[PDB]
Amino acid sequence: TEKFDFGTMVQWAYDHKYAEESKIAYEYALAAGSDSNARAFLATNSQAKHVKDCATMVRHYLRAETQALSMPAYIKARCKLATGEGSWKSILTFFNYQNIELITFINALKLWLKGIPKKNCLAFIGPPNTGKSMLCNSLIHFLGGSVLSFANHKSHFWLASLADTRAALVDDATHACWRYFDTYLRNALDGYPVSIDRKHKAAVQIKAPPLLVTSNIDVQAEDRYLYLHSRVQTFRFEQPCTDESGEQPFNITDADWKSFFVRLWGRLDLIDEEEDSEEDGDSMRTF
Amino acid sequence: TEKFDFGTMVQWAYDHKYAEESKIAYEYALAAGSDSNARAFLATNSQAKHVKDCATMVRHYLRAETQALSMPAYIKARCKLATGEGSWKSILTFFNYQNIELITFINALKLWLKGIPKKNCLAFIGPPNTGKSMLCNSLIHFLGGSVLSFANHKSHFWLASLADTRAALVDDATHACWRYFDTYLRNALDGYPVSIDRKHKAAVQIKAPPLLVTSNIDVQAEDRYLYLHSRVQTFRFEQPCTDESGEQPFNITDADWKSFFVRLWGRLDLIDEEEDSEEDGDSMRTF
Amino acid sequence: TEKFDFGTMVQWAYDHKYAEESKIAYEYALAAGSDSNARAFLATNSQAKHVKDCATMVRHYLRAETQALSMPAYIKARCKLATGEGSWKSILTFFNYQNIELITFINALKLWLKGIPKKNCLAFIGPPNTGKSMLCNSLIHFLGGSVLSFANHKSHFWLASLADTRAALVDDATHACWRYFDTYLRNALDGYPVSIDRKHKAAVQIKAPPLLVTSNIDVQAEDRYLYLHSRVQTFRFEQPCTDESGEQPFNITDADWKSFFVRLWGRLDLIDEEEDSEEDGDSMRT
Amino acid sequence: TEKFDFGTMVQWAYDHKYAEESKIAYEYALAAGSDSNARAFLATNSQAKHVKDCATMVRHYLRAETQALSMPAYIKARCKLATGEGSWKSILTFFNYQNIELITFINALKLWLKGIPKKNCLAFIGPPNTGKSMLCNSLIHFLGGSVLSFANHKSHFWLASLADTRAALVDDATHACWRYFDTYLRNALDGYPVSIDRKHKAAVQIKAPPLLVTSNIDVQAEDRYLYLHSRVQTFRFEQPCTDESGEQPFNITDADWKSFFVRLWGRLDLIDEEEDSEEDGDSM
Amino acid sequence: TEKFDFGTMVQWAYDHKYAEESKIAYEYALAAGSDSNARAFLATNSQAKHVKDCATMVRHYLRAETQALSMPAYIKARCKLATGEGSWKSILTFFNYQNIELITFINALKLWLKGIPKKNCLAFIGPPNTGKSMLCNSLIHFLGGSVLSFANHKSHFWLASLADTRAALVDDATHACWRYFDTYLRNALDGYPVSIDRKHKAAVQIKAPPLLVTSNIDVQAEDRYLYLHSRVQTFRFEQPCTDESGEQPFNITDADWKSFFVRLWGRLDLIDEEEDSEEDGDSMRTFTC
Amino acid sequence: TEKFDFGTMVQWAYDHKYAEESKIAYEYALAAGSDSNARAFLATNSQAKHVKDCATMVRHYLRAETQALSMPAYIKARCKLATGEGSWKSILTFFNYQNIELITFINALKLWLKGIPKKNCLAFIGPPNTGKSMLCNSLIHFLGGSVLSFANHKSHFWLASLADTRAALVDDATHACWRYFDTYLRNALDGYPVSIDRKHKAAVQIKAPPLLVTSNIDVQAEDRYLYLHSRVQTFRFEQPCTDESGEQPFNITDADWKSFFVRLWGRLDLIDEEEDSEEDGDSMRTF
DNA sequence: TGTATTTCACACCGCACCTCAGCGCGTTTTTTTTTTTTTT
DNA sequence: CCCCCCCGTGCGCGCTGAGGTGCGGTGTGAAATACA
């Protein structure tokens, strides 16, 4: 019985972080119970157009908000989302199982996070079924990164995801992958800016976000990869996780990483400058 | 009043589950006999745009309705959609014909449906003309899952169908297909997220849905596929099958599957949480 | 003075089955002489949009109408549209010249049309210039199907012509085509749904329609196609159907097939006994 | 005197046969000096949309008009748009020079134009540089038919240019071209509808337009082409004409063909009824 | 702040010859200190659509204005826009350097500019760095024709240029470009029309403009281009002008070409009848209202 | 009257140099607190279209402004913009270390800037990791140029950026890149016009912006490229510099270039800028 | 009884409100393109 | 001879013009108050 207001629906959509078309349409039509704006939305002869614009607008808002946040603020906004209970002792026990003292790994992650160039890629190289996939992919899951797949490297759009995410991982790199890295992506693995081709739009020149790679092939030994000995940090995982112990004796969850970052806020050198004293407030495109 | 009202058209099109534009337009022009909104629509000089919006809204509603169901609800809906005359005897008789107990198949099916990692691929290995594809095609028809095709693996978009359906079938996997699974797509058999493209879209990262493959090759006997012995459950098909007057001595219906799942809702351990609304008015708030 | 009304224009377009846009525009601008709505169209300020929308609406109507006709009704609607006068005698005498009893071809059509799996492909085998392509392509043309092309099997885009039509012809299937059928379309000849793929689009999962394949290779004698024995009914076209002395005595115009069907509605196990009121309601789809 | 009337502008545009967008827009802005409607058009704030729609409408009318016309009427049209004055003497002397009585060419064109299967391909077969390509190309241009090319045979996609035009030609058909005609384009010479595989399109089922082949290979003589013995009217070219002599390397201009048709209606058998008797056309 | 008059904006754009969108928009918005129509445009809330339409209209007007000109009058125009004090001795000495006396090139240009078929392409074939691309590009720049490029032969839009320009050119003619000339653009050399596919609205039944090509592949010798043998006039540049050990090499300038045409007007046979009727006494304002 | 004023929004966007849709939309939504016009914007029913048009208009303005500046004026405009503290002494010591007197580099730069034909490509060729990448990347960063990547070369659209900027670089060009330059990019590198294709827009015939390339592969020495000895200039970097880890004398900053150009305004033949007689230029408005 | 001194009373003429719907209204690269690997 | 359920809401941004209705800027007097 009132005039539709697109802004209210954009704000409500952003409240629940609904971005895709079908979800916003379905959830709003189900929410027409106690939302007079929704009941004004249903009887409008341009529902589809409004859904399309609402999704686009929420996408703009979320993309800009994510891009704005600096690394300490981003890891804070992800320690907020890490739900569960569990200490960091799993991390230390796993690394001592792999006979790698923690301090080296901390002294490499410290640099890797800052994107210091020539140190912008970890390598976890070891035999299959050694526990590189679980660790690396969990660390990507807790940093909200995207997995890059080498299957479609013949389509040069496979690097499109590097325009958004903050920790990319390509897993089980073959020899062709290492040669590809040495030959094409010399700049990105260095850390220097590199162009990114995207779909239907314009190429965006961006920094090279931090990476992670797991591969059976060692690179600190193959002398034909002489240009990668100094540009990566290789940690050797040479022991098996899935041993005779019934379950995988070591498994890693968001609680482990969350308490890992809360306890190691200092030794990773993370800090926001001065102002964290207020009551909550956020973008409000509703009026 | 005679003014056309788009919400009514969307409600009607969703009502009978017409998604494609042509069927909506034809059926609605037919229904114009006894629908005031329809006899209004025929005269609205912007018919094509209304039809396109109605089809798009129905597609949005249906797609976001299917993805909002957890697995037991999905199987319940598929059982509700299946009609015919049959029983589970018309299946267990076939299994006893191939000389495999059914209890082992159930102990495997439970895990396979739950998507548990490292146990999320059933391989049916048998010589040609023993009935593999018959059982697999029947089962994947019931689960409403798509079937892949290793023909197009030169063109990396053959995985595009993996983004929607919840039970993928790959029939007649050659040596090349098994090597591809061993090298590239190990993550899916594990159960870790993978990246998949969709023609004119972006690589949507999703968990890999359960699979079902038929191959003459015994992966659990070869030595090149040593790293698949811990990600594949196999069932051997040995006794002969269809060679008799164009009638395979065993054809698996949908009534068979319906009575199978319904009769074994306890052994497969499928259930829902605290329930106080099952057989009620369907939420048709899309009007 | 006379407002435009898109409804009566789409009704007029559907009256004459003017699907394509240019024909709409030209014929309607011509008809403006004695149709007030057409003068309103001519004076209208957005003519091209109306032509485009009319084309789209007519295409929707016609395509949906085709997809909704059950197989006996569609055979009746393809029997109505075939024009010419002839006789089934050409089919009968062609077969009896190939020393093949007609009753064999009937007892194969009875199944091949019903889509029964494992009996849903009719192969015509014989050395070339024996009349295979004559009968096969005449029959596919009657059924309104689409002639496929085994050549482009380097690409997987050559099955795209089966997303719509209800009968396909694969002409001169050599060993490569037979191997391709035995390897990737094992399902199709078994009637169960297949996964076709088109160019610059997504794959669709549809039932495999019936088929007619012409080949020089007796699959039911080969051994590597041991699987193919159970889903292909061979037909031995041996005699020379073409010119015995310079002029091809035998050719199957649409009238021959039409009279064949009309006289053989019973033995094919179909039904066209509607005869409802006079011909049919067929009121309107304005 | 206001409210620019788009119907008038499209009627005028078809009136002057202005089809391309740029011509319509420019000349109309030029005629706006003495045309009130054009002066209204200039002040309109959406001139581009009007120009685009006018081009689309004129193209619709002209394309439908061209497609509608039947073959006797179509030739009666293309026998006027042929410009300039010539003389059939050149074509007669050319054919007499090639030892072919022109009566033979008339009695073969009689079949070839009707599209009658079993007689729907003319092979102008002779040694290189004997005027075969000259004559075939002149005749095919007169009909305004697309000239094909078998040098693109490495793909199937050399047939997509045949979707529209009413006549065809292939240049110096090698054995591969004859093999292609014998194997894959069998229907086109028999009258049945054949599929056409192009790039980023679909198998368009269109009838075969009448064909015309230039080759050095006498298909009527080889024994591995029994299926083309009866669907081809091969013509013999022996004597050379397209040489560098002080005399005429005989030219065959469109006017030559114009006078040829004008004189050869009677023996070429094209009907004249079902006309409109100078009934104009309009779009308003 | 009176109602925006899109006609006035298009008139201003075509007056200043601004065609591309960005230059139109920015230059107009900078002229708001004196044009009431400029503030009128700034006031509206649909600036992008208006600038898009203005660009398209100016494009139409320039396109037709150029294509109206006849090639003799077009050479007159391109001989007015040439300024300097050049001489034709440079081109004569360049040709006599390569041992091809100028009369041959004159007797080829006469036939080429007339666009007669079978003679509608000159290939300047020679080893790298002998003076082929220098002369080719000098003549093309003077004649205002658009220089094509083969690096993008995919997407099939590399041909829209010669839909509206009077002399195209393709340098670095690799084997693939020769193959395209053999199997795609035969109609271009044969005089027959070719359908050039513009990238936004529709193709054109445009006749192929006179061409030019620089290559090292002596197509008059390779038998794989038997069709291309007899439809190009090959001029062979064997003597090189790559003198890196002293005096400066040749360079042909616009004024050199202008003096060449002015001097050899009669021998090049350019004469469109006249222009003296009552249509062109003094009427000049025909631009627009 | 508190209605939206698109002119105000476009002027503001250009005022802050916001270009892309995401930044302008989100940050203006934030500004809607105390910028009455943005508060009106939030209530508009076509927010997305207005955001898109604002992005397009700001692109038009920025592009047509930058393309106007003559090259020495561009260098001056970047010169004032360059902030920080540093001197030209860094560049002098770096080059005099490499056993190249600075006069050689200066007399090559004074030609490279003007795009003089046959000297329009300055390649820094030397043994691996001797300190070339840092210098080329820093100079391109100062001149506001773009750095392409070779990976896109399978798509011809990777040169779309050449129609805008005035200093183009590709770094670590492989051997296929050298063949590409010798075969397709002949005229452009010689000093001629060349066509450029772009996405959704028309192709333009624009001259070739000056270039900088680095590689370990020599082009003046390999007789395969007998065709590039007279059209490029090659500087041989030989000493061990590129560590950035142990001593790092190649630590080039942007203030290095700023004071380089400020101190070399007579021997770079640049004084005759667009500011030959600069007595009144203070003007700026694009309402 | 003659006459200064003033709002109600029917209204010139209206400033300006609200009231409809006939005028404007839209995206298309990327993949596929046959190109030369991709075992042999 | 009187109560055991039908019922899930409102529209192309924006105009804008004839239409007529009213309390007043101004229509401006015979009646009406009080004077002398």
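Swiss-Prot numbering applies to chain B: residues 308-594, in that order.
The backbone N, Cα and C atoms fix where each Cβ goes, and this holds for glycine too.
Swiss-Prot has this to say about the protein:
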{"type": "BINDING", "residues": "B:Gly433, B:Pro434, B:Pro435, B:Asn436, B:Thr437, B:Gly438, B:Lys439, B:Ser440", "note": "ATP binding site"}
{"type": "DOMAIN", "residues": "B:407-557", "note": "domain 'SF3 helicase'"}
{"type": "MUTAGEN", "residues": "B:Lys514 to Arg", "note": "Complete loss of sumoylation"}
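With respect to their backbone Cα atoms, B:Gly438 (ATP binding site) and B:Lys514 (mutagenesis position) stand 30 Å from each other. In sequence order, B:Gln405, B:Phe544, B:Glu545, B:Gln546, B:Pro547, B:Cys548 are the residues of the chain that are 6 or more apart from B:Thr437 (ATP binding site) and have a CB within less than 8 Å of its CB. Across the fold, the C-alpha of B:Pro434 (ATP binding site) and the C-alpha of B:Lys514 (mutagenesis position) stand 32 Å from each other. Neighbour counts were taken as the number of other C-beta atoms within 10 angstroms of each residue's C-beta; across the recorded positions B:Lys439, B:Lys514, the minimum falls on B:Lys514. Here the Cα atom of B:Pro435 (ATP binding site) is found 32 Å from that of B:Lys514 (mutagenesis position). The Cβ of B:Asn436 (ATP binding site) lies under 8 Å from the Cβ of B:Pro547, B:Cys548, B:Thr549, B:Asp550, each of these being in the same chain and 6 or more residues away along the sequence. Taking a C-beta cut-off of under 8 Å and a sequence gap of six or more, B:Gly433 (ATP binding site) has these contacts in its own chain: B:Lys439, B:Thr521, B:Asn523, B:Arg543, B:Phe544, B:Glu545. Ranking the binding-site residues B:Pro434, B:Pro435, B:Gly438 by how many Cβ atoms sit within 10 Å of each one's Cβ puts B:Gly438 at the top. A straight line from the CA of B:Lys514 (mutagenesis position) to the CA of B:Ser440 (ATP binding site) spans 26 Å.
Counting only residues at least six positions away in the same chain, the Cβ atoms of B:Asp478, B:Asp479, B:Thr521 sit under 8 Å from the Cβ of B:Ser440 (ATP binding site). Among the binding-site residues B:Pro434, B:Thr437, B:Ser440, the ones with a Cβ under 8 Å from a Cβ of chain C are B:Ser440. Listed in chain order, the extra residues whose Cβ falls within 8 Å of the Cβ center of the ATP site residues B:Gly433, B:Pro434, B:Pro435, B:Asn436, B:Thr437, B:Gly438, B:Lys439, B:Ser440 are B:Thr521, B:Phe544, B:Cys548. Under the DSSP three-state reduction, B:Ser440 (ATP binding site) is assigned to helix. In three-state terms derived from DSSP, B:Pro435 (ATP binding site) belongs to neither a helical nor a strand segment and is classed as coil.
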